[PDB]
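Undergrad: Quick one: this structure, given as structure tokens, is what I'll be asking you about.
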Amino acid sequence: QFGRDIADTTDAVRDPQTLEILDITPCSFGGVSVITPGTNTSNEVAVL
Amino acid sequence: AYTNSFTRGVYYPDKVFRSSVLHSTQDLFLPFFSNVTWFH
Amino acid sequence: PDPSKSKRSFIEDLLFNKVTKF
Ligand SMILES: *[C@@H]1O[C@H](CO)[C@@H](O)[C@H](O)[C@H]1NC(C)=O
Ligand SMILES: *[C@@H]1O[C@H](CO)[C@@H](O)[C@H](O)[C@H]1NC(C)=O
Ligand SMILES: *[C@@H]1O[C@H](CO)[C@@H](O)[C@H](O)[C@H]1NC(C)=O
């Protein structure tokens, strides 16, 4: 029915209505880091 | 009569695909090198 | 360092080849 990763998380499935095999990549996520000069210098910032 | 099973009698234990991995599972299996009554 | 190569030396490359979530 379904595939699992090395850590036993779900990784792929058959579609219940068609025997084609589809993978499940996690949706994109990550930290937001604010690169800033000191607020004594400027109120400009850049975001990583 | 009797015979050695060797390493036989493994089967896919669940409806799950896995690849490039070593997975440890507890189930009914033919224990390795077990005596297997032989008939004809 | 070897300039033809990642500009590591020869031994400094063997040291890399000898060594090896969402
Ligand atoms: C299931 O029904 C759909 C129509 O809703 C059809 O397209 C699909 O091929 C059917 N699948 C099977 C394997 O019966
Ligand atoms: C920056 O900080 C110093 C004290 O460290 C202060 O005297 C100065 O007025 C500050 N300048 C601005 C533009 O905030
Ligand atoms: C199988 O049975 C025979 C006796 O019939 C015994 O000598 C032998 O050790 C047994 N083999 C195993 C693997 O237990």
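Sequence positions for chain A are given in Swiss-Prot numbering; the residues included correspond to 564-611, in order.
Quick check of the header: electron microscopy, 3.4 Å.
Keep in mind that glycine also has a Cβ here, set from the backbone N, Cα and C atoms.
Pulled these from Swiss-Prot:
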- A:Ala570 to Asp: In strain: Alpha/B.1.1.7 (VARIANT)
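Have a look at these and tell me how they're positioned relative to everything else.
TA: In the three-state DSSP assignment, the secondary structure recorded for A:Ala570 (variant position) is coil. The number of other Cβ atoms within 10 Å of the Cβ belonging to A:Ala570 (variant position), over all protein chains shown, comes to 9.
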